[PDB]
Amino acid sequence: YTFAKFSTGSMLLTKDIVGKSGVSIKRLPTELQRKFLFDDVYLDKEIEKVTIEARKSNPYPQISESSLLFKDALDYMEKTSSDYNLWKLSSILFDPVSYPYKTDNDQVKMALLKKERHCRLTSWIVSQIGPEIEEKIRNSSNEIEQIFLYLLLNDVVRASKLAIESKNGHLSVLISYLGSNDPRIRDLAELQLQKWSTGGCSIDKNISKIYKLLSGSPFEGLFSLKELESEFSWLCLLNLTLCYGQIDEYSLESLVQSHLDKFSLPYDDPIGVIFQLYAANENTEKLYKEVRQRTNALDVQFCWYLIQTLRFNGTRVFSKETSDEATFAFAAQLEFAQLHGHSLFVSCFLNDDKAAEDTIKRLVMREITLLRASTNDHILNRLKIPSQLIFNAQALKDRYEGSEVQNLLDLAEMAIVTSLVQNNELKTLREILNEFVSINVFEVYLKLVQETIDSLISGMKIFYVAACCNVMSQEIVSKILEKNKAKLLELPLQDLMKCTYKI
Amino acid sequence: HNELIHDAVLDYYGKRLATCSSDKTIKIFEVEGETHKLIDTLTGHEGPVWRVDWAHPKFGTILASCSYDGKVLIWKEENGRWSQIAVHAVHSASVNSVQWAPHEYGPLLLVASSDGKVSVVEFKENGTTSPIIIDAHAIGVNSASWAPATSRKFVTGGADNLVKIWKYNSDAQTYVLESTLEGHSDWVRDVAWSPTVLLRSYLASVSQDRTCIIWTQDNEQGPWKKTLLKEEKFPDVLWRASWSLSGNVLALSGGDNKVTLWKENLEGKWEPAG
């Protein structure tokens, strides 16, 4: 026999006869695997980037402005880790670029921004493929092949130089065109390729490759580099499309898409996934959903951060429901990690006001104690946690730990029972007057101090345990003080012993 | 010496644990990571205490326990000294489950005994009990779980292999049965309603025939949907089945000495996690 249920503080108790209690307090294994999340500084700086506004259907906080960028996380990760690569590439493709210098008109600006982004993306890809290709250049035994490989590292100049040196001068000249998108040269190169590929008794295998690069369509083609699929990182070939490929006529997205249309990427590879989401443009969400059911390369946190960035930067569009789905998931992972402040913060990115309300409330009340320690916890409850919720929750924690100012802002009668000094009574009376059960009010009014009415009130209260007996005794003492007569005798007409002593 | 505890419960804030065993005693502990210091022992039952369950702290410190002696015993800590304030034994056999309602319903209790009965014990103004009972299952009731909601309902797991969904009715004043569900070949050990106020509602129904059916209702209308968690019998009979608040994770206590954990994916089907 075994038993196990989930805790309030979502964790699990199971039969365990090795412990002292006969159960085990198990810290539920958290999927949330990303170090900087357990450090509260990240969360503070992350709240500094947000503008919280109350809802238009309830007072609960939800995010109005976010300046979160894939860029921002990079400081908290190792520049060596593959993760850093994911977040970086994501920054390059999705975070807005700024172009500081003034531009005659705004379509030029758009064009420059496109060039900038393109240049950074292609420098990055070259960063990645770098060692692969350098290895390949190490092992080549043929100069023209090396020239090609240098083009694989988008180093037009070293290719040109090697050409020069290896006595391939014409080639050298041709190479210098790589990265200008001169359509004349494009169609000329293609022409030369057709002429060879119609007779052309023999042309060097790599010279043709280089011409194919000048053609602007190195796979898209009839002398195709597609077979290099088996010799190079998919990223390397994508580099080829992006650098040569036809930069000007296409947008970055539809270009990348063009490439992806020619090559299936491995389902599991996440930098692949990011390129696919980038290129998918018109239906990112569609793809994102597809990506969800196919792979786990994108984690809960990442998917949430992504969706949120794209949402708050106009970059892309996601359903209220998909954004909320992601948000729920990450908030939950966080709560499983006992990271309640952080889960709360994330919980605020909910679109569904009803759900936000419930989630937030539930968590705050259940976990108020931990959420009231430092200033990094203060800014927390100064997200925009409703005054009501905070104090209400605080009221509950006092009733259970054995409050009043809260209740002031049935149960009231129980509080009055617990309370049974004069100044406190007066303050309570003032609070009650501000709010305006009646019998207790009459009794209080009598205590502050007509006598018959107070008596009837006290009797009624008695009809409605130690505290009550004490109050009865006090009332008795007061009446005795008042008699010190016939009216008092008329009103009257251990407790039994006292009653006998009175008669 | 504590070779076989049957149930344990944690309070709202998780500071005070309450285990209950077969020697009839209910031990209360002050938990703090490693060290749970024994603070109390409670002897008032005439048989193995099957289940314990704290109430919402809105009602102070109350703990309703149910034991083999057919009696439900309500306890309460009072200035640091425990005292059996009430009792409710209108059931002619061993009481199995006992679970408080959502605190919005009042202080309602949900008892479920082998005499095929399930009660909802209100505690009036005098603190006295206001029992309104119903017949739930033929050959006996193993469990009964509450449902949260914003039209109250609960679920019951039977010894006739049924899983019933009852709802309150002002016309009847007694909970009227609204839907029963059939899918097990042996005593339905435990039933659990999920606290997920999400697009749909989830029920995990563990059973003796080593199955765990999941009844996912689309919404308020369209009936439930049968989904055998996995389609292979678990190595041994399953006992308990609990939902998580944040996340909709499912914990399964099989008689195979580990607890498995199952999460829903975008297929709608369920996958292990741990």
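We number chain B the way Swiss-Prot does; in order, the residues shown are 8-157, 170-293.
Just so it is clear, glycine is given a Cβ too, placed from its N, Cα and C backbone atoms.
Residue environment of B:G176 (mutagenesis position) contains 30 other Cβ atoms, counted within 10 Å of its Cβ in all protein chains. What Swiss-Prot notes for the published mutagenesis of B:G176 to R is this: Leads to mislocalization of NPCs and overproliferation of the nuclear and ER membranes at 34 degrees Celsius.
Close to B:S224 (mutagenesis position) in the fold, though at least 6 residues off in sequence, lie B:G176, B:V182, B:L200, B:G202, B:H203, B:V207, B:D209, B:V210, B:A211, B:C231, B:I232, B:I233, B:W234, B:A260, each with a CB less than 8 Å from its CB. Under its mutagenesis entries, Swiss-Prot includes B:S224 to K with the note: Growth inhibited above 30 degrees Celsius.
Annotation of the published mutagenesis B:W262 to R in Swiss-Prot: Growth inhibited above 30 degrees Celsius; the original residue is retained in the structure shown. In the shown protein chains, 21 other C-beta atoms lie within 10 A of the C-beta of B:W262 (mutagenesis position).
A mutagenesis experiment is reported in Swiss-Prot for this position, B:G266 to D, and the note states: Growth inhibited above 34 degrees Celsius. Other Cβ atoms within 10 Å of the Cβ of B:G266 (mutagenesis position) number 22 in total over all chains.
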Quiz prompt | Members of the mutagenesis positions set B:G176, B:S224, B:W262, B:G266 whose C-beta sits under 8 angstroms from chain A | solution = B:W262, B:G266
